[PDB]
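Please find one structure pasted underneath; my questions will follow.
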Amino acid sequence: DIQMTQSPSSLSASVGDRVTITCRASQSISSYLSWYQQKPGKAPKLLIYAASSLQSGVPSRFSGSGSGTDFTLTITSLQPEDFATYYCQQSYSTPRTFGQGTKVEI
Amino acid sequence: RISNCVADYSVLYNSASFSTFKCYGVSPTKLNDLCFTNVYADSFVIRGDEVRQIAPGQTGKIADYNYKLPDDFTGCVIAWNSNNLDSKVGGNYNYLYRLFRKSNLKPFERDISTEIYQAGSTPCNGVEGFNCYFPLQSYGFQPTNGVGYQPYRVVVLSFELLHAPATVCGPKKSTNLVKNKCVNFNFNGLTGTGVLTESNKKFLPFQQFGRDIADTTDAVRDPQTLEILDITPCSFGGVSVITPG
Amino acid sequence: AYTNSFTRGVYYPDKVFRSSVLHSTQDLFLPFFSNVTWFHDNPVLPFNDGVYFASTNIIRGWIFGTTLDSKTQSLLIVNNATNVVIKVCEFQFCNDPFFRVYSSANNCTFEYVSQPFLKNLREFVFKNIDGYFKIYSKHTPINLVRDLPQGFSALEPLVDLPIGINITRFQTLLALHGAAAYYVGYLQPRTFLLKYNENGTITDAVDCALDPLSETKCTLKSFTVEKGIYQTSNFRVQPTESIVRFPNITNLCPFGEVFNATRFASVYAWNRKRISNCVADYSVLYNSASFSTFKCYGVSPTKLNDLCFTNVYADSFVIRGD
Amino acid sequence: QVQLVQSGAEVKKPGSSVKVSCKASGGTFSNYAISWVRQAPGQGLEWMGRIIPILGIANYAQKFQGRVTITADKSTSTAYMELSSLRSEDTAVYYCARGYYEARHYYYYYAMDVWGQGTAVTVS
Amino acid sequence: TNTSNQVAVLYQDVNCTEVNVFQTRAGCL
Ligand SMILES: *[C@@H]1O[C@H](CO)[C@@H](O)[C@H](O)[C@H]1NC(C)=O
C-alpha cells in the first residue's frame, strides 16, 4: 500500500483567489498522478494527467507541476463553479488508493 | 490438422481473391504433383504491413512474440484483405496482438497467457502499473485506414516431409503398373527413372520404402496393393569406337 | 532398486529399410550397460527426453502429462475391451490411478482407437520429439526373473501420434480391484552404429561413446577392429568459468536524454551526436518499451548488451508513419 | 463523447445481493477498461478493481475479493456489478469509469476521463 | 577384436595430470 497525503486538508477561499494543493507519495512513483474535481452529488472530473499534461475539456485556469514525490495543482482564478473537492490519485501499484479528500468551502 | 485428402491446390491458387501467396521450399504451382504426410493449417488476422513478417528469418513483434516461422520452413503463407468482413463501422478493436514476453517464441510456439508482463524489478500484483504492462494491445482497424493498416486474414499451410507414410496427395489419377520396363515413376511423391521388378525383401508392415548406400531409393511399396517393387536403374554404359583410321 | 540394461532398448531410428549394412545414426537411445530403475501404489516418474519401459496382463495403459491436475492436456493410453484407446483430454486425476481417472472429459483435442497389444517381457519405448509421440514395443520370451535378459533385440515401431503436448512426468497404471514389477530407463542423445542383416533386422549395435573400443568400432564403421593404432576423437579440456574484465569507467551514456528529448530536429536537419567513453545499459532502453518499430541490421537486437563498440553515432529526426 | 449511465439507487437488506449496471452511451468499449469506485456516505473515494471486457479479465482489491463480482458484455457495452453477503458497511455510492490498460496509452497512466452518475446502494 | 577386448588409450602431445599411467614423449598412455 502506497501512502499518499494531500495538503491542505481543507481551505477557505473567495472568487478570484489563487489556490495551490500539494500531493505527496510515501515513495517515488514518477508521474503516475491524476487530478479530479468533484461536486456534491456528482462524480469527479479528470483535470490533470501525467502530473503535467492538461486534460482535454478542462479550463486553462487549472495547471499542474511538481517533481519526484511532491506534485501540485494550481487554480489561477477560482470561479463560483470551482467550489468543490479536489483529489489526487496514484496509479503506481494496486490498489489505486484514493486520499481522504480536501474540502473547499466559501 | 488436415490429412487424408486430395489437396487440390491448383484450384485454390488460381483464384484472384488472394493478395499474398508466398511459398518457401516448394514452388506455388508444382504443389499439385506432390504428396504430403500431414498439412497443418494455421489461421489468424493481422495488419497489412505485418504480413511481410510472416516469413522465415523475420523479426518484429508478431514474428518474435506471436507467430514464428522456422528457418527451414517448407510450405505456404496465404493472406487476403478482410477489411469488409472483420472491420466494423466505428473501428474494430476486437482483435488483439501480444507485444511482450519473457523470451522470443520458438518456431510454431503458442502463448495465450494473459499474465501482466513484469518489465522491471517491482512485482505486479495482478494489476497494471509502473514497469507492469498488459501484454496485449488491440488492432485499431477502421474503414478509413490506409491499405497498409487494413486487416488481412492469414492462413499458413505447413507441409511436413519425413520418412513416414504419405496421406495427403494431389489428385493425380492412378495408373496401371508395368514391370520389367524402363519407366519414369512417381510413387506418392517419390520421383525417378528406372526399371521396376519384383523383389524378395520382406519389408516389415510399417516400412514404406528401402534405401541404398547412395542417395537413391532401392525398393518401394506401391499403394493400393502394398506390393514390394525393386527399382534398378536402367542399363547404361559408355560407347567406344574402333576405327582402323 | 536398480537393474542393468545390457544391450536392450534399440529401435528402428528412421523407418527406412536397409540390408547388410552398418548404419551410423544419432538419436535418443538408452545407453548400454546403464542402470535402470526397477519398481516392484505407483510413484510419479520424470519423463525428461524419453523413457524405456519393460514389464513382465496386469499392467495396462500409461499416463503422461505436465501437472496431472486437469489444468493441462495429458496423454492417456488405456487397454479396454480389446480396443486400445488413446486420448489427450484434461481429465481430473486421482492420487493413485487404477475408471475414476477418465472423469471431466472436456477440452479434448485428439482421440484414437487402435488394435490391442499386450514368461515373456513387454518392452516399450516412448519418445516425444517435435510434437510427435512415438511408441515402439516388442514381446519376448524369458525364463529368468532375477535380472533383465542378456542379448540383443531391436524394438519394432508401432505408432506415432501428433499430439504436441509438453510432457514432463508419467505414471504406470495397474488393474483396478506384493504387486507386479517394471523397469524404466532414461534415454540420452548417444550415437549408435547398427548392423542390418540381409533380411532387415538389427542384429547388433555399438554405442559410439561408451568405451574406446566402441569408439573405434564406430569410427571404423566395423564390428571387428584389427590390431593397430587408431584415432577416434579429440581431447580438449573444457572451460571452467567465465570471467569478464572491463575498464573501471562508470560514466553513463547520453542515451536516456536522446530518446526523451522534448524538441526534435526536422528530418532534413537530422541531429547527430557522437557517443564514446561511457557504459550503456541497453536493458533500461529495452524494458522502457513504448516503441512501435525496432529493427536492427548487422547485429542481433537481443544481444546488444554483450559486446563493445568503438563509438556509437546517434542520428535523430521525426517523420510520418508511412 | 462516450458517457456512462448507471442504474438507479437500490435499498437491500443485509445478506442479500445487489446488481448495479453501467451502460455506455455515444460510444463503445474501444480498448477501454471499466473500473469501479466506492464512496461511503460523507467519505472519499475507494478504488476496488477493474474489468477488461474484451478478455473478461477482472481484478479486485484484496479487501473485497470473494463476495464481489464484476462482469461485462462487450457486444452491448454493458457492465454489471454483483455483490453478495451484503453487510451494513456496504451502503455507499458506486461509480463506473472508463480507464486504460493498453501500453499505447502510457502517457495517460491509467487515468479515468469519463465517470457515470453513480448508484447509491443502501444496506439496512 | 579377434584376440582381446582390452584397450589402451594414448593422449597425444597432452602431458597428463588432466583426467597404469605411463608418460611417453608422444603423450600419456
Ligand atoms: C532371413 O529369412 C529367411 C527366410 O525368411 C531365412 O532362411 C534366413 O536365415 C533369414 N536370415 C537370417 C540372417 O536369419
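Using the numbering of Swiss-Prot, the residues shown for chain B are 357-601, in order.
Going by what the header records, the deposited coordinates were determined by electron microscopy, 3.3 Å.
Including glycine, each Cβ sits where the backbone N, Cα and C put it.
Reproduced below are the annotations present in Swiss-Prot:
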type	residues	note
VARIANT	B:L368 to I	In strain: Omicron/XBB.1.5, Omicron/EG.5.1
VARIANT	B:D405 to N	In strain: Omicron/BA.2, Omicron/BA.2.12.1, Omicron/BA.2.75, Omicron/BA.4, Omicron/BA.5, Omicron/BQ.1.1, Omicron/XBB.1.5, Omicron/EG.5.1; complete loss of interaction with host integrins
VARIANT	B:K417 to N	In strain: Beta/B.1.351, Omicron/BA.1, Omicron/BA.2, Omicron/BA.2.12.1, Omicron/BA.2.75, Omicron/BA.4, Omicron/BA.5, Omicron/BQ.1.1, Omicron/XBB.1.5, Omicron/EG.5.1; May enhance affinity to human ACE2 receptor
VARIANT	B:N440 to K	In strain: Omicron/BA.1, Omicron/BA.2, Omicron/BA.2.12.1, Omicron/BA.2.75, Omicron/BA.4, Omicron/BA.5, Omicron/BQ.1.1, Omicron/XBB.1.5, Omicron/EG.5.1
MUTAGEN	B:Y453 to F	Decreased HLA binding to NF9 epitope. Increased binding affinity to human ACE2
VARIANT	B:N460 to K	In strain: Omicron/BA.2.75, Omicron/BQ.1.1, Omicron/XBB.1.5, Omicron/EG.5.1
VARIANT	B:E484 to Q	In strain: Kappa/B.1.617.1
MUTAGEN	B:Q493 to Y	Reduced host ACE2-binding affinity in vitro
VARIANT	B:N501 to Y	In strain: Alpha/B.1.1.7, Beta/B.1.351, Gamma/P.1, Theta/P.3, Mu/B.1.621, 19B/501Y, Omicron/BA.1, Omicron/BA.2, Omicron/BA.2.12.1, Omicron/BA.2.75, Omicron/BA.4, Omicron/BA.5, Omicron/BQ.1.1, Omicron/XBB.1.5, Omicron/EG.5.1; May enhance affinity to human ACE2 receptor
VARIANT	B:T547 to K	In strain: Omicron/BA.1
VARIANT	B:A570 to D	In strain: Alpha/B.1.1.7
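Burial and contacts for the listed features, if you can.
For B:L368 (variant position), no same-chain residue that is 6 or more apart in sequence has a Cβ closer than 8 Å to its Cβ.
Neighbour list (B:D405 (variant position), Cβ cut-off 8 Å, at least 6 residues apart, same chain): B:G504, B:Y505.
Residues within less than 8 Å, Cβ to Cβ, of B:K417 (variant position) and separated from it by at least 6 positions along the same chain comprise B:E406, B:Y453, B:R454, B:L455.
The Cβ neighbour count for B:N440 (variant position), using a 10 Å radius and every protein chain shown, is 9.
Within 10 Å of the C-beta of B:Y453 (mutagenesis position) we count 19 further C-beta atoms, all protein chains included.
Annotation for B:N460 (variant position): spatial neighbours B:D420, B:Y421, B:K424, criterion Cβ-Cβ under 8 Å with sequence separation of six or more.
Around the Cβ of B:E484 (variant position), the same chain contributes B:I472, B:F490, each under 8 angstroms and 6 or more positions distant in sequence.
All chains included, 20 other C-beta atoms sit within 10 angstroms of the C-beta of B:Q493 (mutagenesis position).
Within 10 Å of the C-beta atom of B:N501 (variant position) sit 17 other C-beta atoms, taking all shown protein chains into account.
In the three-state DSSP scheme, B:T547 (variant position) falls into the strand class.
Using a 10 Å Cβ-Cβ cutoff, B:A570 (variant position) registers 7 neighbours.
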Give me the Cα-Cα distance between B:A570 (variant position) and B:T547 (variant position), rounded to a whole Å.
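Just about 16 Å between their Cα atoms.
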Do any of B:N440, B:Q493, B:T547 (recorded positions) have a CA within 10 A of B:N501 (variant position), and if so which?
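For B:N501 (variant position), the recorded positions whose Cα atoms are within 10 Å come to none.
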What does the structure give for the C-alpha distance between B:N440 (variant position) and B:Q493 (mutagenesis position)? Integer Å is fine.
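Roughly 22 Å, rounded to the nearest whole number.
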Just how many other Cβ atoms lie inside 10 Å of the Cβ on B:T547 (variant position)?
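A 10 Å sphere around the Cβ of B:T547 (variant position) contains 11 other Cβ atoms.
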Measure from the CA atom of B:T547 (variant position) to the CA atom of B:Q493 (mutagenesis position) and give the result in Å, rounded to a whole number.
49
For chain C, give the subset of the recorded positions B:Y453, B:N460, B:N501, B:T547 whose C-beta is less than 8 angstroms from one of that chain's C-beta atoms, in sequence order, otherwise 'none'.
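Qualifying residues, whose Cβ lies under 8 Å from chain C: B:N460.
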DSSP secondary structure for B:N440 (variant position), reduced to helix/strand/coil, please.
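Assignment for B:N440 (variant position) reads coil.
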